[PDB]
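Contents: one structure, followed by commentary.
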Amino acid sequence: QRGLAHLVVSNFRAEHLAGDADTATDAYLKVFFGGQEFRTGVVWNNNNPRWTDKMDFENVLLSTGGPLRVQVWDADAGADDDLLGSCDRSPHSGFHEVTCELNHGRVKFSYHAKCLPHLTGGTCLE
Ligand SMILES: [Ca+2]
Ligand SMILES: [Ca+2]
Ligand SMILES: [Ca+2]
């Protein structure tokens, strides 16, 4: 098997978000890779939130396991929550910092994709 890596996504924070009409944003993130979904907790009333989450996607395929997707949401009453923006990146081996510009503000995070032993290259194919 080729294209395998250990993917870890962390250092989540966002700036100048706009999620409510009368108060500050109540943001949370949904992060997706290879059929797995992780959701952070909510940071109430803060347009510049930071989260302590470290998401370990275990052994994944950087070649074909779809993009790494980060959705920025604002918490309201659940079913009526606001989707503030979404970002897609095709992860590559090594350490990488990501900045996704949204309609208002931006979301930032880092990821480290380490090829599994015997594998090398941008997508661990070699
Ligand atoms: Ca809202
Ligand atoms: Ca609010
Ligand atoms: Ca809200």
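Just so it is clear, chain A uses Swiss-Prot numbers, and the residues here are 410-535, in order.
So this one's X-ray crystallography, 1.8 Å, going by the header.
Every residue gets a Cβ built from N, Cα and C, even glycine.
What Swiss-Prot records for this protein:
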- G428, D429, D483, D485, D491: Ca(2+) 1 binding site (BINDING)
- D429, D435, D483, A484, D485: Ca(2+) 3 binding site (BINDING)
- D429, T432, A433, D435, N454, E467: Ca(2+) 2 binding site (BINDING)
- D485, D489, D491: Ca(2+) 4 binding site (BINDING)
- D429 to N: Abolished binding of the weakest calcium-binding site, leading to impaired interaction with lipid membranes (MUTAGEN)
- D435 to N: Abolished binding of the weakest calcium-binding site, leading to impaired interaction with lipid membranes (MUTAGEN)
- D483 to N: Abolished binding of the weakest calcium-binding site, leading to impaired interaction with lipid membranes (MUTAGEN)
- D490 to N: Does not affect interaction with lipid membranes (MUTAGEN)
- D491 to N: Decreased calcium-binding (MUTAGEN)
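Listed recorded positions near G428 (Ca(2+) 1 binding site): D435, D483 (candidates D435, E467, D483, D489; Cα-Cα distance within 10 Å). Highest Cβ count within 10 Å among the binding-site residues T432, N454: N454. Among the recorded positions listed (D429, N454, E467, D483, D489), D429, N454 have a CB atom closer than 6 Å to some atom of ligand 2, in sequence order. Contact annotation for recorded positions (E467, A484, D491) versus ligand 1: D491, each with CB under 6 Å from a ligand atom. Listed in chain order, the extra residues whose Cβ falls within 8 Å of the Cβ center of the Ca(2+) 3 site residues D429, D435, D483, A484, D485 are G428, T434, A436, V451, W482, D490, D491. Taking a Cβ cut-off of under 6 Å from any atom of ligand 3, the recorded positions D435, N454, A484, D491 reduce to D435, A484. Apart from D485, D489, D491, the residues listed for Ca(2+) 4, the same chain places the Cβ atoms of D483, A484, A486, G487, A488, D490 within 8 Å of the centroid of those Cβ atoms. Taking a C-beta cut-off of under 8 angstroms and a sequence separation of 6 or more, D485 (Ca(2+) 1 binding site) has the following same-chain neighbours: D429, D435, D491.
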